[PDB]
Structure formats: structure tokens, C-alpha cells
Protein chains: 6
Amino acid sequence: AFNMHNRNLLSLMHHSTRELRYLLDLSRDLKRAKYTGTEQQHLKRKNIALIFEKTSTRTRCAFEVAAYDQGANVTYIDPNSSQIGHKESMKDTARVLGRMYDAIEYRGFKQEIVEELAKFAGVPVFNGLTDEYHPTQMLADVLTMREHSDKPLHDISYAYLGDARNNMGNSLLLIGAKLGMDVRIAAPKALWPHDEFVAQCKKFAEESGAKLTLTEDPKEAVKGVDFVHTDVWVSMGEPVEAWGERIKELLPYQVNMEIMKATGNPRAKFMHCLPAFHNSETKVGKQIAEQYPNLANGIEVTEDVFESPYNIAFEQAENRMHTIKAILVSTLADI
Amino acid sequence: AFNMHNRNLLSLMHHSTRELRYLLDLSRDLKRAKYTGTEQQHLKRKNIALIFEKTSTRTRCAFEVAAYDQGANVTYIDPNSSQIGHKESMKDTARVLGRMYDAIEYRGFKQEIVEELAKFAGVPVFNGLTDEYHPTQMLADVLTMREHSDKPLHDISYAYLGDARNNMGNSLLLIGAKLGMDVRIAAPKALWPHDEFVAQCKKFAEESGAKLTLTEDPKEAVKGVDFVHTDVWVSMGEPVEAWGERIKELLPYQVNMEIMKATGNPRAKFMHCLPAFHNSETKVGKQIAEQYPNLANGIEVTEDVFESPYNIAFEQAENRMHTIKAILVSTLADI
Amino acid sequence: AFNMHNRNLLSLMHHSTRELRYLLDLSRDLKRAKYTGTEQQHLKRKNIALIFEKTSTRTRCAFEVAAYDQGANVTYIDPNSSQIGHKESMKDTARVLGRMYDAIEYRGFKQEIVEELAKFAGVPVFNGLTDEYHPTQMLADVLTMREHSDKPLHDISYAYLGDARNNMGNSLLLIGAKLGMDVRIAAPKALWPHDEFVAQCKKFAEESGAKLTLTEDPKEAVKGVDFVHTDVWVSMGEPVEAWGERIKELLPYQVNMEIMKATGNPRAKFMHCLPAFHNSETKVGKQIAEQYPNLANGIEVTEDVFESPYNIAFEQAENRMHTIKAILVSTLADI
Amino acid sequence: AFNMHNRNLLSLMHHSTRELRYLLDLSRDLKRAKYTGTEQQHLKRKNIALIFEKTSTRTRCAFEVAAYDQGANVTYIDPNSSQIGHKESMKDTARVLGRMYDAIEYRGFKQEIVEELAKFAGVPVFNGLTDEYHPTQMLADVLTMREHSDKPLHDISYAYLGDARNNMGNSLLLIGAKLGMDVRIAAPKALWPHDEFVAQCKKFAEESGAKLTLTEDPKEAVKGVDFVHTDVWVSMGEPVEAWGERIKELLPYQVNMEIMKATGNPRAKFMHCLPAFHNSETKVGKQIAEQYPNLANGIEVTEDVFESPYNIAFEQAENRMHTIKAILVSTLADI
Amino acid sequence: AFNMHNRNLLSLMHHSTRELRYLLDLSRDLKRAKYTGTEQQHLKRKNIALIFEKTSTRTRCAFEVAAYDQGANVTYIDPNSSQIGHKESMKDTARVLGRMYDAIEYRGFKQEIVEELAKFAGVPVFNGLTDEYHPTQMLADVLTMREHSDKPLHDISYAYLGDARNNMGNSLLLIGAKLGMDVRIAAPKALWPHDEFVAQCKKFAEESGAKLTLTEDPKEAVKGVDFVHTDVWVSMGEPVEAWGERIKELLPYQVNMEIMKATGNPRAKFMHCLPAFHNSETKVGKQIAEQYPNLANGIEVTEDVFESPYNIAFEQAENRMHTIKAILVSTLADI
Amino acid sequence: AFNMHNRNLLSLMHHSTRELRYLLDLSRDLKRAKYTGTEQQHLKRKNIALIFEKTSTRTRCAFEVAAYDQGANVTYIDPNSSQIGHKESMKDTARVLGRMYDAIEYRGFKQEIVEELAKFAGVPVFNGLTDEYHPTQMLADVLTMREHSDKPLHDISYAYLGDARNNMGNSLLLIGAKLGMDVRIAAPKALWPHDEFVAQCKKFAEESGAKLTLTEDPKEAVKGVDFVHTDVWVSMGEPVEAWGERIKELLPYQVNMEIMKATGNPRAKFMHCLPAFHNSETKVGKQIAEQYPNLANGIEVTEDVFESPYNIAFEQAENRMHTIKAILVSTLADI
């Protein structure tokens, strides 16, 4: 049968349009099967190592729940118990772990670490996140858009506002390009994906019928679009006191009711991969609100938009589990 | 059938006498069923998130073992991977988690956090501990007392000595009041539960036939009682050097052989929810013994009492698992 | 049937030659059964607590995978959630845990802690590692040697080079002595096992037909041997700057191609219990290489030997799981 | 969990009060589970050797039925096929049998034989009866008393009349002493248990709160008691013609309606471990009736008492099976 | 449904024609089901006591195999371990056994013992044989005849030659009478069944349409008959030396080729319930042959007839198992 | 597949070398499968009759346990309930039993009885022992030797000392001859196997490459041998008083430390099929010790040798079960 057995998931760069559609279909069906009670376990007796170099509760929980639903077991290796590179090489770690587990998930920093893991483990390897890509999130995003739209994938338009020179901007552009979707990126020119990377997406877009539009004008990027996406651009690393400029620079790209209106579509929906800074209800948010009283009603998205029917972020977050299950099942199942 | 399906466990304040007795009965029966080998799994394929804002090995292990016995799976979210309030609101966390898990356990600080979790999760929520209440422990305590007594619940008398202006004093009084038990609290007047809270327990006591006695005299509180309860009152937060006054103040309420004798009952038993500071065998205990040579044989309870047939603290600790299982089963099972 | 039901694994000191051979046989058979697909689960519904006072991913993963394969569940208690001795005695912890779990694994420092755990738990207790012994590793080592050799156990010769005044030197000598194997230890006289301990191994050797050779000459210790073992001797506790002397002292015992050649056997294999410092590919290794440019190609073993057919360290690491399974099965199974 | 896995049952002398209560609880629950249809088999695939040096249909049938209910198999070795000591030592027999069976039951004469069996078998060993003790019967007796009484164990009083210098007198005193029960023995001073043995029971009684009363006056021993126990004292070994003196001597201790009345309790019940000589309906009984016309209506108990609501001997006999099952399950089950 | 649940099998005297036919039908069907592989076990978890006061391998094996096929367990109580009446009454034994087992089989001497067993056991009781009746054998005989004949039961004729004043003569007459069969008994007038018994069979025969013919002339009794039955008449109790008269007296009733011919039917078959004395191949037979050289070729039946196609004794013996199974199933099964 | 379905086991005389090796392999594998927990039952619903003309607890228990492990049932027919030949021929018994059971085991005296059983039963027949052969023991012996040796079967040397003109001497020689093993028999010339029998073994030896050495010199027979076998030669039939000559005659063939040393192999092991007379600990042994004070430390083997690492008699005894299972499985299983 058409299958993707023993396949890794490192970036989506080497996954064809037919492969991605298969995974989207499988996600949809596995989702319906759980809610319907028709799900069958095909990962019984599979043991999966989840290595997290940096804590990520949403990705972790998504992997745990998916694995458990399918009858597999997981060993969660936290940031403290994990320091690949410090005392032992990833080549060595991969060789030991590949001999005890059936598949390995890795969530870290350098993409080449995940690729080294994949080179030496001997078992399927999944990238839970790196600086360059976030493959699981993209499949979750498209599925959400797909089930919250009446048009086929190639008829969907979407815009991502904010800092795009990262694994989210890089990824949102790539999956739209592989699926022939109309994708727009509104960001300051300095915060755009690397030209070398856009150039590879233009390559995929020409093979799939997609249109990639990069621009610095948000209202232009959001016109007649079906979904508005964004993400936290504020730097949690830099002290709240040193954010003044980045806020000044990224604030016009903020998703508020006005941008939601500017789409000119009453059906448009909002998406954020979470956590989102949509208020002061947080402790960090209360500080931000201080140094910048203006950001008291949200930073990248406002409470108005966030706590409204526009927001489908939670369905989107749920779809992260159904999607990874499709990855585990297509890769490891006896089907 | 009479049931408590889809019910939360946040404080026991909104649980009737019939509901608590049902849970006590179910705990007893599930306990006998495990030892007898007649236990059947009714939580197969249930996934439960255990959020611990503060490490609590006994509560954690009790939840893990109960869930596993019943065929469910658990995702343990530790204090490091958990900071509800810092970077993301509990309203947001609850909405995401409620979409991946079948029930959520929360162990933290502010009771309103657990209540917010419960308002927004969409799935049953259990309180593993807060500053105001410790519901799971109370059911475990009454069951232990119940199986280590010949009288029915309403015939049992018990006294708790020590600091009562906390989740233990608050809770021990509340469950005795809902079950028509004779409950006595011996503590300095300043360390008594809030009057507003005692007033609500007086309300429940008048409906159940209970007698709540608060007093500063320990020998009086322990007369003709069936069980003597206590707990660590010494402040682990404050440096051992600054404990002199609290020790001076709380020392007369210490459970020793004399208090055990003063009950005038050869059948009376001792209870402590653990860990207990009954000697110097610990590292902290060795320090305490230094600044206060007198506390070298125990602080809230003495080694004499602790390492004697009086002590049923370990059965009590075991009953914490059988009890939470009754909570999981009554709330989530297919029965 | 001949069995070791309800038996602890604390040091191997009280395990006879027949018992160790049974375990080696069971490991071999359980290994073949997993690869063949004939494995049956006999730990279904068993709950096991894994206490790790110090992080040990390889031992942890070995226990997790073994337990899961056999149908049991595990509760991993990390170094943060575990401080036996600080706030609560091991006697108390053991009493509570022994009432919720079916067996307890402990990995810590003082051997007497594990022995106290075993005295009071009431359920089987396994030592995952202490300063004095590492029982699980030894069974894994002999099995590996056994399956990578054509001679029976008593015909196998092996040498361990490096610091021997520790749980590895202590253990490698003990298991060779209980099995009538030809064991050699090449180390500076100061880094030899205690005489009192060697004396007890001489006792076992005289009962099994073994030959224990301690010496300071590595080429002599490695002559005509089947396996060369070693381990990290460099002190991770002491700053890299203060290692000059220990390196000076232990460097001649380093396993390189020359020592591999000096065995005079083209069949000889290399063993290391990992992690190994065989290059600069690590961050610590890059620092070491700086202060000591000479150790840029490996410290206790060189990259030449490590990345060659001589190296069977990864099979050895895999055998750590099959072995612990034999421990869990012989101790807890319904067989 | 609290357990007694791999434990032998040789005399009850080394079983604590908590252990005996656990077994009483388990017996009660396993009994209810069989009648309720909730029993689950946990001895599937267990093979048990039943060695009977002397025919004992009631003990044999109790063991067979218990084992079968639980899914195990049994090999009954009769008195003819069994002569441990004649042609082969028990040390040798135990070593062979311990290698084929999962547990061994022994019913013979010298207690040290059972203890030798236990020393060398390598599998759990149960004592079905010796000259010194009858452990299975005692658990059966207390359970019966417990379920036919409204008071807790420590509130129960019982008297055994007849020859007490045997495994019944020895045993009835021991189990009452370990459970803090009020036990009375009415017998001629010469037929009392050894002082050395009473002294050890006084030791246990002082730890449990029991009162042991030995006396030669039956009406005194039976005052306000809950259960009257007795047993055949007549010597089946000695010809009926030579019984005149023993009958003369033991006749005043006979349980008749008068003794039943003398208890001063209308709730008191009668117990006998069977077979009982309560009439002439037997062939031996018809002979006895001849030489001693007076014993035509019963010897140790009379037909009046035996065929009346006082008699609970048959429930008592049934409880012998539920009890041994608790022994098999606690010792060998996968629970 | 039409059923015979909880029914005893003591003599067949209180079993109607419809009940016996049901059992014959069930036997036939259970037999076909075993050979066809369609048999289902409906006695799973049933425990059956087989009491044999006198060794009877064929009846014992028939009961064991039937029970085992159906999933039940059996406890075989041999003649040594069984002496109902000696030391303990059957009323007492029945009361104890009825509490441990689900049904009891009894094979002894006095019919009233089996009836006493049945009065007091509380569970179904089966008569494996007494002096008066042999119910299981009769059902086995008719079934055999039925499957080795083309006519319906009421069209079958059969003759039994030999000593008829016993459980075989008594039984062969009774089952023919309850089923409206043509039954003939050829025996010396002194060896006929009691008149009181024949009179009761005449009663049944008049209700079923049967013809009972008693006579002293064998050739007359065997004319036009379908089956010739016989049995050992020689007294194993009396020494071979004292048999001269009984042999003289019973010899003309011997089944030889002449009697087989005298039936005037080439289809007629021979039946014997075994063991049969058809030669000298035995040790007893070799002695008989000595004192009486004439009986060297068979006593009640000759080797000619026995080792010929006439003989269906072995099918008959097999049918003893299928028949008892019908008894166990109709009485105890969940159908 | 290569199989031995429906095959009897009467002597091993008609079993080829390939067949015996298959059985040795199957025994080894079934043994590993039981200890590993991978055993599957393939005799479910099989009923096996075990006829024992002479009590043999070790063979009986071996058959019972094997059958039970595999899911079959057994009917044990004891020496009292069995007298084939007395009242009924084996031809008749075999015909009846072959119709109720799936296989029959026979343990008696005359080999021709077992062969008659096999001729007429119609189901597989196994010889548990006769005067001429003991097939099950031989397979058990070779397996034991095989697993306690490093050489292949044809490289193994063994010597049997004692009376060889019996089923042990006959059998030990035959299996060595069929497997090309170096077998030596040290015995007085009068106690050697019949020449006619040795001649047939010489025939098999020439086809397998074996060397059969008969001799009267024990030290010569034991030189460079791997296993020393022996057996009780003392006549239990003849009164201890009449043994003087046989002891005088057979004493030099006794296995003591000297003979163990005389093998010139530190690896050599001792074997005895049990029971062994290695001391006075028995009642018979205490008598022997009297008439012959010299035999107070063992007769055919001494306590020194018996209670030492030389002795593997108990493993040997265990292997009797794994071996018969291979016989039952190869003969009756659905594989």
C-alpha cells in the first residue's frame, strides 16, 4: 500500500505534496475515529523516547496522548536529564537509544543535532522543534484551516504577521508552498525568512501552483484572506526594560480587531500557536503593561480578538495531537 | 444508578453526607478488590494530566498507582514544566489540556487557581492540594479511622493537635462536620481556623449531628478520643535559627506518650499525614536537635509514639491510593 | 521450580554461581524472545517505583523499557523529587512506597541506604547503582562477553584498565570471581579495590576456579585476554584545570590501539560502560583538549579504538535492558 | 503492597497480628467472591504437590477445591506413595519436588520434618498438620467465630474442652493469644499444653491484650463465652476395651446441653473440627456404646447439642477451604 | 426448557420414559460433538468428588474423562481414604462434602447409603454402583444397542443370561421396562430378581408397552433377539476350589457360538459389561482352567464369541463415558 | 514438518539418531520456554492415563507436571487399582482405555506387557519403566550431560559403575550407542548386560561412531570421563542381613571421592537417578549402617561426593519433566 513506513520527520522539506495530503487525511480520519470510538491501537508494545532539550508542555502532551491512545509507551527525558553535546555526543546517545526504543522524538535547538540523531539512531526520528523548523505544528495548522474552511487546500489564503525570520515564518511559508496555498507574510524586511530559504519555497510553489507574498504592509497581506496567524514576537530572553524598540518596530503588525476587519471577510479566523500574550492576566503580562501601558490589552493579539469567535487557537492546539498520531501511525504502525 | 459522574473534587464543601459515604464505601470495596484479585479496569484508555506546582511524592504516587491499576495513563507535569500564571493564564492552559486529557489533577497554592482550572477545562478536575484544602487526604483519614474502629462513623471521636489555621485544620474539621463525627481541635487560639470557616462547619454539623470542639487545652481535647492526629507545625521556610518562638508556642501541643495516655483509651491510635519529624535520623532533624536539644526525640510526635503500635500512619498513607481510585472511578469510569 | 522469587538485587555478594548463571540464561532467552516475537508479558499490572538520586538515563531507560515490555508500569522519581535523608528517613519512605508499589529500584550513593530501603520496603528492591556496586551492569557485561565469545564463561579472560577503587573495579572483580573467570585489573596500586574486598573475592574465586590478577602493568594484564574494559577515570567534579596529576597518573592505563594490539589476540573486543570520552566532539572534551592537547584523541579510550570493529560498547549498552528484564521477571513474574 | 509472598505456613508462631488479620480479611473476601461470582483465578498454571503421610480427607479436599477454584493443578501423594524418611530423606525429596512444583503441602507427624521440607524445597511449604500444630484449622476457626459474632476479634471469648496437650490445644491457645482474644482451656492438669508453650503464648498475649485461662473446671471455663469448642479425646489407637480410665478422666469435660446452658449465653455456639463422636450411628460408635452404654448418646459432644442450632461445625468445615485459598493466594498469586 | 437440573441419579426408578429418552439423545449428541470437535465446555469451574468404596477403574475413568472434557475438576477418593460408616456417618460426610463440591458420585454397597448421601449433601448425587442398581451402565447399554440397531427402542429385543438376582439383572429388566423394550432373562429360578422387584417392572412395562420374559430356558430366551448380554457369575469371593456347584448350575446359561446361533439372527450382537472371563490368558483364568479344564475356553462367554464381530463390548465400554457426560451436563451445566 | 506424531516410546531401540537429537533439542527448548514464560499449551483437552504397577513418585510427578503445563489432564491409576493380568488381560484393558484416553503411560515389570498395551490401545503408549528399559530417564540423563558440558554429544564420555545387568545398564549403554558417545561400564563380569544386548549396541555404535567399553576395573572405566553415573545396587528385596556378599562384591565399584579424583578431570560431574543411599539419615540406611558399619557414610555413593558441587543429581531429576514433555508434545501436540 501507499505508505511512509520507517520515515523520519525532520523538516517537511523532503515530503512531497502527495505525502503531506496523505498525512492530512490520516489526521482527519484518526481524529474522527477517536471521537467516534472506532480507533484501534496499532502501536501496542512500542516504546518511544521523548527527548526535550527545552520544556514544551504542548508538544510533549500531544506526543504522550497520541502514543497512549495508540497503545505505546513513552519515556520522557527532560531538559535536566538531557544535555546532548555536553558530556556525551549525539552520535553516541543515538546509538544507545536506538537500541532500546522504537522511535525517538527530539525537541531542541540546532537542526543539525536532530539530523545527527536521525543519521545514527537506526529507528524513526521526529523533530518536535528546532530553530529552523516546527514540522508537527504546520500539519496541525493546515488541518485546522482545512476543517474550518469550505474550499480545498489550494483555495485557502492565509497571512502570518510578526517576526518571520524563525521556525514559524520558515515553516508557515514552506507548507503553504508544498500545498499550493496562497500564503502572505507581513513583517519588517529585516524579519523576513532568509532569501535562500524563500528561494527554495518559490521552487516548491512553482511545482504546486502556490503564490508566496512577502510584504511589510499588514493590511495588504491580510486582504481577502481566510486565516490570520501570528505569534509572540516579544523577546522573553531580553529583560522587559530592553523591549522598547522591538515593540516599536513590531507593533504595527499586531493582530487586533482592525486587522481582523481589514481582511474584508466575515468568515476569516484567527490562529496563534500559543502561548499568546493577549492580556495582563499573566505575571509577565502585568510587567509589560507597566513599562508599556499600551500593551495592557494584548501584544501580538488583543483580548478583543482573542476572546471572540474569531479565535480558533484551541481547536488548533487540539489538532496538534491528532496530527502527531498520524505521524506515529504512518511511520510505526502495523498498517 | 446513584452516581457522581463528571464531578470535580475541589474542597468537599459541596459534597453531601450521602456522597461522602458512597465514596468511603467505594474506597473500602476497591481496596478489598485489589487485595482479593477481583479488581477490574474501568479507566482503560483514559489519559490523566497530573500538574504539580509543588512536588508531592505521596499524592503523586497515589494518583499514579490508582490510575495505572484502573488501566489509565498519566502525564506528570512537574514544578519546573509548570508555572501556571507566569507566561500563560490558567484559563488558557485549562482550555488546551481539557482538549487532550480526560481529567486533570492540580496541586498548587491558590485555591482559586484550581477553581479557574475547573471552570475552563471541560473535563473533571481534582484538587491534589492547596492552601485552603486537602480533600483527598480527608477521605483517606476517615477511611483509615473507619476500618480501625468498631463504631460507625458518627460514633468516632478524634482530635488534631498543632497548627490548625491551614488546609489540615480546615479540612479535618470540615469532614468531621459533614459526617456527624465528634471532632476536637487543640491549638493556640491564634492558630485556629478562621471563624468564618468554623461558622460554616457549625452549619454542617447541625445538619449531621456532629460536635465541633475548638480549645487550647490538649489533654481536654484528647479525652476519650479514638484517634490523635497531628502534623508538622515547624516552619521549613524560616531558618531553623528563627524557630525558637513557634516551638515554644506549639510544643505543649506535641503528641507524646503522655498525651497518648491522657486519652484514657487503650484502643486509641495515632495519625499523621506525613512526613513526620519524630527523630534526628534526618539531616534537618539533626540540625533542629542542635539549636533545640530537646527536640532530639521528636517534634510534633515523639519516636516512642511513632515507633509503636499506636502509629497507623502507614496504613493511613496506603489509604490515600485506594481513596483517589474511588475518586477516579466514581468520576470517570464506565460504571 | 528453581526460582529467585521475592529476591532483592543489592550487590551480587549473596548470589551463588547457579543463581547468576540462571539469570544469564534468562537474559539470553528473554532477548531472543523479544527479537523473535515470542515474548509474553508476565508483569501485567505491576507498578514499579524508580528512584534516582542522581540522573542516569541509561539505567533509567533500561528499567523503563524492560518493565513496559513485560506489561508493568513505572513511576520515575527524579533527583529533585527525591532527597531521601533530608526531610524524611529512608525507613519512612520505604514503608510508604512498599505499600503502593510492587518493587522499588534505587540509584544513589550510600549502599547502606539501599540496604535500609530493602530492610523496610516489604517488596523487592533493586540497586541501580551506589558507590560500592553496580550489579545490573555486571550481568550485562558478562552476557555481552558470553555472546561475543566461543568459550564457556570459565574460559573467558578479561582486563579492566583505569581507576579500580570504585563500584566498577569492585564489581568487575566480584562477578568474575563468582563465575570462575580469568579477571585482570591494571591500575596504580593506590587505585586498587580495598584489600578487604579483594580478600572476599579471593574467597569466591577459590570456590569457583577463578584467577584474579591485580597489577600495575597494563600490557601484562592484557596479554591473551578476550575483552578489554575500561571506564572514565577523569574527575568531572574537579575542574578541568586541576586534572593534570590524575591524567599524568592514569594515562598509561589508557586503552589505545597499542594496548589492543598487546593482547596478542585478533578476536579481542573492547568494552566500556559509557559515556566514554573518546574525542573532543563534546563540550567538556573540547575543554580537556585545550588544557591537555594530548587528550584531543580520547582520554581513557581513543577514537581509533572507539570507532572500530573492536568496540562492542553499544551491544553492551543494549544488554543492560535484557538483563534487568531477567531481574524483574525472575523476581516478580508469575512464572 | 502489603504482602506475604513466598511465605511458608508452618505454625503461625512467626506470623504477626497484622498478618493474621490480613489473612482473615482475605478469606472473608475470597469467600464472598466465590458465592458472588466475582472470583478471578490467579493461580493459573501453578502445580501444587499435596503430600499426605496420613489420610485427611477434609484437609485434602479443602486444598484441592481451593487450588482448582484458583486455576492451579494438584498432585496428591498418598500415605502409600509417601514414606519420607524410610528409603529417602526429606532433604532429598524436598530438593526434587521443589524443582517440579510451585508449592508443597505436607501433612504428617514430626514438625521438624515439615521444617526440613521448608528449609530445602525452595518453594513455599504449607503444614497441613503435625503433632504440634494445625495452622490451617485455626484460621478457619477464628473466621467462623468472627462471622458468627457481632463483636470484633478481641471481644470474642471461647473455651476448648477436652485433651489440650496436642496440636489442637496448642493451636487454639496460640491463635487466641496472637489476636488478643479471651481464650479458656478446661482440661485435666495433665492434659494441658506444655508450660514452655503456655509461657510463649503468655508472651504473645501480653503484646495483643489477650487473657489466657487454663483450668480444670469446665463450667468455670465456659461462663459468658461465645463459642464452645471440643474435639475427640478418645484414643482410636488403643482398643475400645482399654479406654475405661481415659473416659472416666475426660468425661466431665464432655460438651452436652448442660455445659451449653452453663455458658449463660443464648447466643453461644458449638464448634468441633470433626469427625465428631456424637452418637452410635457409626460402627466404632456402636462398639463404644457396648463397653460403655453411657456413651451411646455421644462422647465428647452429645447428639442433642450436635443436631441442634448450636452446632456450626459444618460452616466451620466449609471455612477450611476459603481459608487455605487465602493462604495459596497470598503466598503464590500474581496479586 | 425441558430440563433435569439439580437431579440425582440413584436408580432410574423415578425417571420417566421421556427423561430417559432425553438422556439417550443427549448422550448421542455429546458423543457426536466430541468426535466432530464441536463440544463446548459447560462445567468449567465445577469440582466433583468421586467416592469409590470399591475400586472400579472403568466407572472411575468414565467419570474422570467426562468431567475433564466438560471443563470440571475431580477429587478421587479411594477405598482406603473412604470408609463411610466406620469412623464418621454418611450424614456428616455428606454435609461437609456438599459444602465444598458441586456434585458427588458414590460407588459402594448399600443403596441406602447413597440415598442418605443424597438426602444430606445439598448437591446432586450420582450412584456409580451399589448392590441393587447400576444406573450409568444401563444408559450406556441401551445407547449402544440403539446405535447398533435399525429399529427404534421399542422394537429392540435383548436377553441377559446368567445370574440375575443382582444389580445387573435388576437393572437390565428395569430399563427395558421403562422404555417399552422386549426384555428376556434366562437364569435358574433361584437366581431371578425378587418377585417384588419384577412386579414393579411389570407395572412400568404395562405403562410403556414392554414385554418382560423371565425363564430358565436360554435357547428360548435368545430366539429372534437383537442383543445377547451376560456377565461374570463366578464368585470371586469364594475360592476357586468351592465353585464346582455354581459352575455346574450356571454353565448351561453360558454364551457360546451355539447360543449366538440359536438367536436365528445373523445381525445379533454380544454385550458384556466387563471384565469378562473369556479365556485363560489371566492368572485367575489359568487357575480356573485347572480345577475345571472345561472352562479353559471361557466361562460366561467363550473366546470364539468374544474375539469375533459379534462382540461390541468395547463400544459398549466407550459409551459409558458419553453417557455419564450426559448425566453431568443435564444435571449441572449452564444449559 | 519433521515429526514423530502418534509414535510410542517403548525402549528407544527403534528411534534413530536424528529422532533422539530432535527430542533432545525439543526438551532444551521447552525447558527454556517454561523458565522464560513463552511456553504455550498444545495439549489442551488431552486426557492421559498414568498406570503405575509399582509406585514411582519421580516418574509420576514428572508426567503430571509436564501434562498440566501443556494443558492436558491425567488419571493416575495406582498399584492397588491396577493389576493387569490378574482379573483382566492387558489386551482387554488396552482396548477399553484406548477408547477413553488420548495416550497411556505404563510403568510396570514385563516389557512385553507394555508392548501388548501398545499393540492394542490404539493411542500412543509410553513406557515409564520396565525391567528391560527406562527410556524417559535416558533422555533426561543425556540432556543433563549435554547442558553441563561444552563438547557436542559425540565428544562426551561417561561411566556407569555398579550393577549393569538391568534397565539402567541396558539403557545407559543403548543411548550412548545411538548417539555416538564414549560409554564405559565398570561392573563385575556377572553383572554386565546380556551379550546379545551388547551385541545390538555394538551394531548401533558402529553406525554412530561410538565406543562402548565394558570392564571390571572402575579406575580404568572412569579415566578422563566427563560424568560418573551410578545407582543403588543393594537389594531392597533381600533382608539387610543377607546383603553381605553382594556388598562385598559391589563395594569396589562404589563412587567416592577417590573415584571422582581418578577421573583426572576437575570438571567431571556425578549423576545418580535417585533415590541414592549416600548416608544413614534414612531408616533403612540406619539399619544398613548397623550390620555394616562401613556403609555408614554411603553405599553406592558417599556423602562427601553427594553433598558436593560434583553432584548434579537434582538438575538431572528436574530434566526428567522437561524431557517427558518433549515426548508428550512431539507425540500428541497440534504442532
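Numbering of chain E is taken from Swiss-Prot, so the residues present carry the numbers 2-336, in order.
Looks like X-ray crystallography, 2.5 Å, at least that's what the header says.
Here the Cβ of each residue, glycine as well, is placed from N, Cα and C on the backbone.
Its Cβ placed at the centre, E:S57 (carbamoyl phosphate binding site) has 17 other Cβ atoms within 10 Å. Residues or ranges marked as carbamoyl phosphate binding site by Swiss-Prot: E:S57, E:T58, E:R59, E:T60, E:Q84, E:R108, E:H135, E:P136, E:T137, E:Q138, E:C274, E:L275, E:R321.
In Swiss-Prot, a mutagenesis experiment is listed as E:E106 to A or G, annotated with the note Loss of homotropic cooperativity; gain of anabolic activity. Conformational change which modifies the catalytic site. This mutant is blocked in the active R (relaxed) state. Note on E:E106 (mutagenesis position): other Cβ atoms within 10 Å of its Cβ, all shown chains, come to 30.
E:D232 (L-ornithine binding site) falls outside any helix or strand according to DSSP and counts as coil. What Swiss-Prot lists as L-ornithine binding site is E:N168, E:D232, E:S236, E:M237.
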Once near-sequence residues are set aside, which residues in the chain of E:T137 (carbamoyl phosphate binding site), 6 or more away, have Cβ atoms under 8 Å from its Cβ?
E:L10, E:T60, E:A63, E:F127, E:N128, E:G129, E:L130, E:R321, E:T324, E:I325, E:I328
What does the structure give for the C-alpha distance between E:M237 (L-ornithine binding site) and E:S57 (carbamoyl phosphate binding site)? Integer Å is fine.
15
Determine, using Cα-Cα distances only, which of these recorded positions is closest to E:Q84 (carbamoyl phosphate binding site): E:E106, E:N168, E:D232, E:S236.
E:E106
Quick one: Cα separation, E:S236 (L-ornithine binding site) versus E:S57 (carbamoyl phosphate binding site), in Å?
17
Distance check against E:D232 (L-ornithine binding site) for the recorded positions E:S57, E:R59, E:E106, E:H135, E:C274, keeping those with Cα within 10 Å:
E:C274
Between E:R59 (carbamoyl phosphate binding site) and E:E106 (mutagenesis position), find the distance joining the two CA atoms and give it rounded to the nearest Å.
14
Quiz question: given the binding-site residues E:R59, E:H135, E:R321, which has the greatest number of C-beta atoms lying within 10 angstroms of its own C-beta?
E:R321
I'd like to know which of the binding-site residues E:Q84, E:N168, E:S236 has the most other Cβ atoms within 10 Å of its Cβ.
E:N168
Of all the Cα pairs drawn from E:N168, E:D232, E:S236, E:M237, the residues the record ties to L-ornithine, which distance is largest, in Å?
16
E:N168 (L-ornithine binding site) in three-state DSSP notation:
helix
Binding-site residues in contact range of chain F, given that the Cβ distance is under 8 Å, out of E:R59, E:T137, E:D232, E:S236, E:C274:
E:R59
Which recorded positions (E:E106, E:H135, E:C274) fall within 10 Å of E:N168 (L-ornithine binding site) by Cα distance?
E:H135
Under 8 Å Cβ-Cβ from E:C274 (carbamoyl phosphate binding site), six or more apart in the same chain: what's there?
E:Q138, E:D142, E:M169, E:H230, E:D232, E:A314, E:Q317, E:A318
Reported as an integer number of Å, what is the Cα distance between E:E106 (mutagenesis position) and E:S57 (carbamoyl phosphate binding site)?
12
E:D232 (L-ornithine binding site), number of other Cβ atoms within 10 Å:
24
Can you name every residue in this chain, apart from E:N168, E:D232, E:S236, E:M237, with its Cβ inside 8 Å of the center of the Cβ atoms of the recorded L-ornithine site?
E:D164, E:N167, E:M169, E:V233, E:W234, E:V235
Please report the number of other Cβ atoms within 10 Å of the Cβ of E:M237 (L-ornithine binding site).
11
Should E:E106 (mutagenesis position) be counted as helix, strand, or coil on the basis of DSSP?
strand
